[PDB]
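The structure appears right after this line, and notes come after that.
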Amino acid sequence: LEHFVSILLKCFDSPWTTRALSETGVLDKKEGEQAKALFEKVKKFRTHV
Amino acid sequence: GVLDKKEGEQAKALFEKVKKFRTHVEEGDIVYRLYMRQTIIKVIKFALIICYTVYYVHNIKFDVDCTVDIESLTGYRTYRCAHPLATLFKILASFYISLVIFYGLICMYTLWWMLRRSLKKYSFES
Amino acid sequence: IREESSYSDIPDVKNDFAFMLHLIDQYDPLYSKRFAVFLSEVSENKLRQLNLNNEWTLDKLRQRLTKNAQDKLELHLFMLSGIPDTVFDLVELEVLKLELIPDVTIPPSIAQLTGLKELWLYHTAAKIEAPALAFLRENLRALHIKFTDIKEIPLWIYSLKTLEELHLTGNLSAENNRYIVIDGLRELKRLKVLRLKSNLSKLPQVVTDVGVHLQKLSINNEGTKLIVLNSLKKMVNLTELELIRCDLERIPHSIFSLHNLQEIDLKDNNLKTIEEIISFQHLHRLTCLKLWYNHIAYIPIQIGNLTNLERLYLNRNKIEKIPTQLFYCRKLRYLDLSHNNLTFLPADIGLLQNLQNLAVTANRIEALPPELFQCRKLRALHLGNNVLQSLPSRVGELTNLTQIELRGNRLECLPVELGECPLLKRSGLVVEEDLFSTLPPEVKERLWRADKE
Amino acid sequence: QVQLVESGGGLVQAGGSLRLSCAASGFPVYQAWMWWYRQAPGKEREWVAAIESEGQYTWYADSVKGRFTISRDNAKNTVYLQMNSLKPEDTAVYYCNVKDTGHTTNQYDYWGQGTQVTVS
Amino acid sequence: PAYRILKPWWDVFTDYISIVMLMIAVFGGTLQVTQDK
């Protein structure tokens, strides 16, 4: 539960989700790297759960 | 004249999320309903409390008389009894009645404020 | 969400993960909706595209551009997940190569490119929109596609009217069909080069009908049998007839009607006899007849009847002697006879004053005729694995000889007069290191001093 | 959008005259190089008739050369194909095929619905 | 905190009901121990 709520909180406020919901330009390198890492760990957590 | 790129991006994201939140919220109509219903509950509860408390506050007194039908155990039918807390409970009940009166007046003001403006519509004209 | 937001690629989660989503929905659907994007393949794909654009900057693609054999700017993409949008900012780009790029979409921003002329789609299914498709219909010259199935080729290939070259390197042999898929080649009437490589058994009727306006037709069957049955007579203006590894096993009778051909090659066609040169006299523009990688016992005496031979090749064959009549054609320039069972070269080869490149590698030629060296227009002479003990002393009079190789020969003496030539550098004359030390050194310093520039 | 519908296909005894028609869409019939295709049962789909834009030149396979006449008719956006004295081998399913779209927006190629014709 | 998102309305309702029942329990226990003659 702690891991799931941490992942949900991280994915809730991530600006990548903001852009995805806005579309339903230029993105910082750190933001893109963080988004890719979050994608990978979300997929790994899904496989784990 | 010139604003920072980070500031502009933050303002743009804030605009986007404000618009999205506004679109999401207008179909709810739940916070207003719950607030109105709980205020109605407060008002009716105040009415009932005031009615019954005012009706039954005079029923407490220091000297009471009890005819409890106990002859085989003590030998006396009636007893003159004294309730030491009767005066303290009476002044406490008066204080609580005054507090409930003020609470009900406040709730009546809240109801009159929520029923004379149609709070589902915001003016935003100023 | 996957039916409203068009994010339909969100698979349902299994137990112990759906329950938490239900709990979140009971609390607030917004958390679930915002977390849903990370579970969609579309979001991952577009994040990959954005990371590609951020990584593959304009300068990186600019530096990554190369020069192809055709001397034009070329860019090669190998196993990439997509095409970065910064690629289409290189207006000077002319050739684009894509290999093993999955689900590639050509954006309208390709219209930003202007110098692009050739497209290479190796094992890539390209999806193109209307404006980009119009841009390609107006400003595309050559196309290269590699495939294994019929379906993975673009279905809009026939919509490119201004295409000039086509390169098919797949397997078009479908289930008992007359090559229906390529039947759309009739749409492209502006085609110049067709490069079918699908192990043809019968020449498709579409190719026969479209070759009447075709210029350079190259077919490679990789040893698969090919039959003509009067299939080259329909064409009237073809000039190149590359038939590499088409398992002809005999010179077809349909080639005689193509008098306008200039370049002909029959490499690895399992030929036996080529005595049909008498039927090639109709070809007065035939100057680049190539017959290497074949099995020819001897050269027919009918070569002398022709006189227009400029590029002749009979390499990797087993011919015991070269008839003198073959030397009658004085306008040879690129005659090469490499890996041949030749015994000696007749002195008539000394009348070939117009020859430029001659390759006599893997030939049992005991001696070189002095008459051959009398010519001065020789440009390249390659000698590898030949029975030679000495080099003739009259090569020194040659001044236009650009290069010569003597590798594999058991020579032991290098004449001094070889060292005096206006056109002679270290790269031009490559021989054994031990044999190089037999010549006096006083000219070696002079040559090496001019070897810089 | 762009779509095509076949019509006129039906069973007919040998020797009859058939006039297959096609209903086209927003793409010009004068443009949009056009094909009349056939798929034979127990066989693979094979092209029959070809009508070109800007010149209206006719192409045919050798097996279908001589007794098939294709044309394109504008002002009604139609493609017609007449076969006279059809042989038993003509039994197939005929489609209209668009390999090049109109002048602009060059939309992808679409296969027709098709009509089955039989020769007895 | 962080787990408030993990508790639906029934969970918090049951938590408050349990709090009120605990108040009843402690009140009754204090009554009994102080005087249950």
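Numbers in chain E come straight from Swiss-Prot, and the residues shown are 15-51, in order.
Cβ atoms here come from the backbone N, Cα and C positions, even for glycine.
Among the mutagenesis experiments that Swiss-Prot reports, E:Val40 to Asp is described with the note: Abolishes activity in hypotonic solution. While the structure shown retains the original residue, Swiss-Prot records the mutagenesis experiment E:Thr44 to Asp with this note: Abolishes activity in hypotonic solution. In Swiss-Prot, a mutagenesis experiment is listed as E:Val47 to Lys or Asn, annotated with the note Impairs activity in hypotonic solution. What Swiss-Prot notes for the published mutagenesis of E:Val47 to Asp is this: Abolishes activity in hypotonic solution. According to Swiss-Prot, the experimentally introduced change E:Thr48 to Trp, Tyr, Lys or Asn is described as follows: Impairs activity in hypotonic solution.
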Practice prompt. State the Cα to Cα distance, in Å, between E:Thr48 (mutagenesis position) and E:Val40 (mutagenesis position), rounded to an integer.
Written response: 12
Response to the item:
Rounded to a whole number of Å, the separation of the Cα atoms of E:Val47 (mutagenesis position) and E:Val40 (mutagenesis position) comes to 10
Practice prompt. Give the number of CB atoms, excluding that of E:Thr44 (mutagenesis position) itself, located within 10 Å of its CB.
Written response: 10
Worksheet entry | Same chain, 6+ residues apart, C-beta under 8 Å of the C-beta of E:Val40 (mutagenesis position), given in sequence order | none
Worksheet entry | Neighbouring C-beta atoms (10 Å sphere around the C-beta of E:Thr48 (mutagenesis position)) | 7
Worksheet, complete the sentence: One finds that other Cβ atoms within 10 Å of the Cβ of E:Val47 (mutagenesis position) number exactly 8
Worksheet entry | Near-B candidates in E:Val40, E:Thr44, E:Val47, E:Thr48, the mutagenesis positions, by Cβ under 8 Å | none
